[PDB]
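**Q** The following block contains the structure, expressed as structure tokens.
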Amino acid sequence: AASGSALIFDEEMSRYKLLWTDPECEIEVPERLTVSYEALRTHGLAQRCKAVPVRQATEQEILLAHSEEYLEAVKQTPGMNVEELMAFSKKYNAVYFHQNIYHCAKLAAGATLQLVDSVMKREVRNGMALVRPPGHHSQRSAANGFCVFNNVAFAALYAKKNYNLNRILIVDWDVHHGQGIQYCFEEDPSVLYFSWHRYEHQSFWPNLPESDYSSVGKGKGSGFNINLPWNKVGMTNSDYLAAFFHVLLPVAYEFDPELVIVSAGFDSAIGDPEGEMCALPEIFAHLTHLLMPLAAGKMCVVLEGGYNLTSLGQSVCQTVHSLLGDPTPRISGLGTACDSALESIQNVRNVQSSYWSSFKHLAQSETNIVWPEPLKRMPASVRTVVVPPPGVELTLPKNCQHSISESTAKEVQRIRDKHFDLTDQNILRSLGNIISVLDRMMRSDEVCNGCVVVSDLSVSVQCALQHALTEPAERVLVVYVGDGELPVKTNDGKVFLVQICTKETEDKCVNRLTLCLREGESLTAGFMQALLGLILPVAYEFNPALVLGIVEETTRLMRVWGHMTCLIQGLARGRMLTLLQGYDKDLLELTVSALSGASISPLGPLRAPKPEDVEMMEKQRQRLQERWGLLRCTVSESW
Ligand SMILES: CN(CCCC(=O)NO)CCNC(=O)c1ccccc1
Ligand SMILES: [K+]
Ligand SMILES: [K+]
Ligand code: NA
Ligand SMILES: [Zn+2]
């Protein structure tokens, strides 16, 4: 399978700039490109990437999204002097031209097609193109908003034509609306376009009615355009993650795209003079990670905007870090989205209820400036540590490894004489392994996560949890697939327990989330809704120091454990410990693969979730959203 991350870049795209006074355009500078590449270099990230060279887009490739009359017109700008270039620029809105911009636009476009080819030929897992000019505002017959040609529109059309893809997702997390992309695929259901953008009730450029949440596409494309307008500035990490958990990801996983292309503008990060939002560069590490389980990880990131030269480099680094599979930074201080964001989320969910499974219940009323620096994200020396039953030899990826100390031995003796009596030296060995892997995870920073097969749950769980809390792990998220009770106290706020089980239990405290899913062909789509809309919002708000996965011997959800294992590594710097009760080489091989950063195989189509399951999930939201506001996807009613 594929490996590596492409970084397509070329200094030549910094060799055009604005040649006259124009405050509308003067933020779009060559240094945007040189600052981001140097930031990747400083942090050792450009060196870890497969460099792929740029090429020019050909004429036939430009004509996939643009008219001959507009190409012929742009093709004449290399011969223009400055007076003629200003006059040509004024025929369009918020855009300037340069003797060399036609040359660089073909390079930005060709660079994008290079990244599609490398990803679709499996020569790399994923990648990023650092390009100028941006593309997402550019239209069939017009330059607009610093954009000459629509790089990301090309990528989607090119990938349709030359790889016969039927389902491509475009995520535009730039702070501006990519109307050029919207127009190009408005009637196209094979390309799903999601955009969030500063809108402020249409007072913010480009001041377009069709950038509102009510633009869902046209004709056969109805439902495949999703606009999320931001109507106030100052949106934070919590707003962005609310948008992902309750709008984008539910549609994205149900759509099941065969390729993901990000219009990656970082004018949506704190410090940017255009966006005026407050999301930290670290959020982009997670926006990236949250989408990587789609399309077997085949993600093409294309640079759009981002104009604060400091926020810019930091955010490019967080994105590539995640593309390379480095551990995600912990996001603290998360909570409810602001009211304007909940209103926008509310509205787009309701208008899209006609078209998408996760929102379908919302339709029938039987249901209804300075900031701190990002800390270093080092890949752990060996990512994953596996402890199969003694004697069971397995073939592991290059970043996995098998397992005891003298200190670990005395600790197990100490634990045994105090709390457990217990003589089985096999159980006593799992306890010795649990301690040692945790010590390597929590203290060394040389190991990231791990999986240990165990015999008895009640002793190994209790031992793993208690030992983790003194590592110290201020907070532990526990995810348990199984029935019955675990030696897990959720009374003091140090521990949150997610329990996927079969028998509907009593809702206890607000530190438990219990999901009893009706068995059948529904279990997979039901589980993925709960994961994106319930498990991840709480977990992200809880911000644990360690994740403890636990699976009972009692297969039925072999198909979703990989996605959860992948997505839950957004928490706790990827530090997860999975206890598997009983040997099952299929589940253990899947756990290790996802844990080690391997590409996750797609889910494909699934029977829509059962109404009883959706009803069960919304009862959990109502019960928990007052404590865990990141669960909110409506505005709260005031007293
Ligand atoms: C800059 N240009 C389009 C940006 C292209 C882009 O970044 N696309 O992704 C015009 C819109 N910007 C503003 O109206 C503005 C003025 C003052 C303060 C904050 C905002
Ligand atoms: K956008
Ligand atoms: K579309
Ligand atoms: Na102008
Ligand atoms: Zn922008």
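All residue numbers here begin at 1 and follow the chain in the order shown.
Determined by X-ray crystallography, 2.2 Å, according to the entry header.
Backbone N, Cα and C atoms are what each Cβ position is placed from, and that goes for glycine too.
Look at Swiss-Prot and you will find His137 tagged as active site, proton donor/acceptor, backed by experimental evidence. The annotation Zn(2+) binding site is assigned in Swiss-Prot to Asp174, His176, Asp267 on the grounds of experimental evidence. Recorded in Swiss-Prot as a mutagenesis result, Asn93 to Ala carries the remark: No effect on steady-state kinetic parameters. According to Swiss-Prot, the mutagenesis experiment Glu274 to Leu carries the following note: Affects substrate specificity, diminishing N(8)-acetyl-spermidine deacetylase activity by 20-fold and enhancing acetyl-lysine deacetylase activity by about 100-fold.
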**Q** Got a sec? Which of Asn93, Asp174, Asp267, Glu274, the recorded positions, have CB under 6 Å of any ligand 2 atom?
**A** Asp174
**Q** I need the neighbours of the Zn(2+) site defined by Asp174, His176, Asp267. Which other residues of that chain put their C-beta within 8 angstroms of the C-beta centroid, in sequence order?
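**A** Leaving out the recorded residues gives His136, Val175, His197, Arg198, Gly265, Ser268, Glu274, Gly275, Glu304, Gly305, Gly306.
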**Q** Within its own chain, what residues at least 6 apart in sequence put their Cβ under 8 Å from the Cβ of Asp267 (Zn(2+) binding site), listed in sequence order?
**A** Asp174, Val175, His176, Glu274, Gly275, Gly305, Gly306, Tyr307
**Q** Within the set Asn93, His137, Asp174, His176, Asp267, which recorded positions show a CB-to-ligand 5 distance under 6 A?
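**A** Cβ < 6 Å from ligand 5, in sequence order: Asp174, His176, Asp267.
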**Q** Could you give the Cα distance in Å between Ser403 and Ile404, the residues bounding a stretch of 2 unmodelled residues?
**A** 7
**Q** Out of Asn93, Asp174, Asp267, which recorded positions lie by ligand 1, with a C-beta less than 6 Å from some atom of it?
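**A** Cβ under 6 Å from ligand 1: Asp174, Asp267.
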**Q** Quick one: 31 residues missing from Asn368 to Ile369, so how many Å between their CAs?
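**A** Both gap-flanking Cα atoms are 42 Å from one another.
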**Q** Filter the candidate list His137, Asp174, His176, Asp267, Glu274 of recorded positions, keeping only entries whose CB is under 6 Å from an atom of ligand 4.
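**A** Checked recorded positions vs ligand 4; nothing flagged, none.
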**Q** Please give the Cα-Cα distance in angstrom between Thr554 and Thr555, rounded to a whole number; the 3 residues between them are not modelled.
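**A** Taking the Cα of each end residue, the distance is 8 Å.
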**Q** Hey, what's the Cβ neighbour count for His176 (Zn(2+) binding site) at 10 Å?
**A** 29
